[PDB]
Amino acid sequence: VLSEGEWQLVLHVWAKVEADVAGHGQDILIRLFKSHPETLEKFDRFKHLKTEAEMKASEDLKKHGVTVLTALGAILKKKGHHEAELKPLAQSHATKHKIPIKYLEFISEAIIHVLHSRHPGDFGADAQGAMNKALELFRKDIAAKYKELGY
């Protein structure tokens, strides 16, 4: 459970992200796909991309990055009260897309890295720790739903 102070740090940097959702989504997905190529293979839409330049030139990738970060921002703004948001997400990611929990850890790392690069003054160690806690809480709650579903 995050304290109110920790949530404030999370949502303060997130409000900076929402000034350029699409650019953040690109940076995050590209970092993820380069650092963990097994994640790219899960996307029929994107697995044809073979270079960073190709990834940066893909409008469809940019569109999906907006979808991902919009869903994540809606989760974070619930400050842990996100049960309704996680239900369809866990269902599709466990049973249709077949995404291991570990891959959620990978994208969490990419998120933290991009936020540190783009917002250093609002992403010192205090905010890094709080964002890590928020993304861990998300993963914990998704993992419990995965376990229910046998995945």
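Using Swiss-Prot numbers, chain A covers 2-152, in order.
Per deposition record, X-ray crystallography, 1.2 Å.
Using the three backbone atoms N, Cα and C, a Cβ is placed for every residue, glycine included.
Swiss-Prot has this to say about the protein:
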type	residues	note
DOMAIN	2-148	domain 'Globin'
BINDING	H65	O2 binding site
BINDING	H65	nitrite binding site
BINDING	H94	heme b binding site
VARIANT	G122 to A	In metmyoglobin
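Annotated features, which come from Swiss-Prot, shown on the structure.
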residue : record              : contacts (Cβ under 8 Å, 6+ apart)
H65     : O2 binding site     : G26, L30, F44, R46, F47
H94     : heme b binding site : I100, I143
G122    : variant position    : none
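As a summary of secondary structure, the domain 'Globin' (2-148) carries 116 helix, 0 strand, 31 coil according to DSSP.
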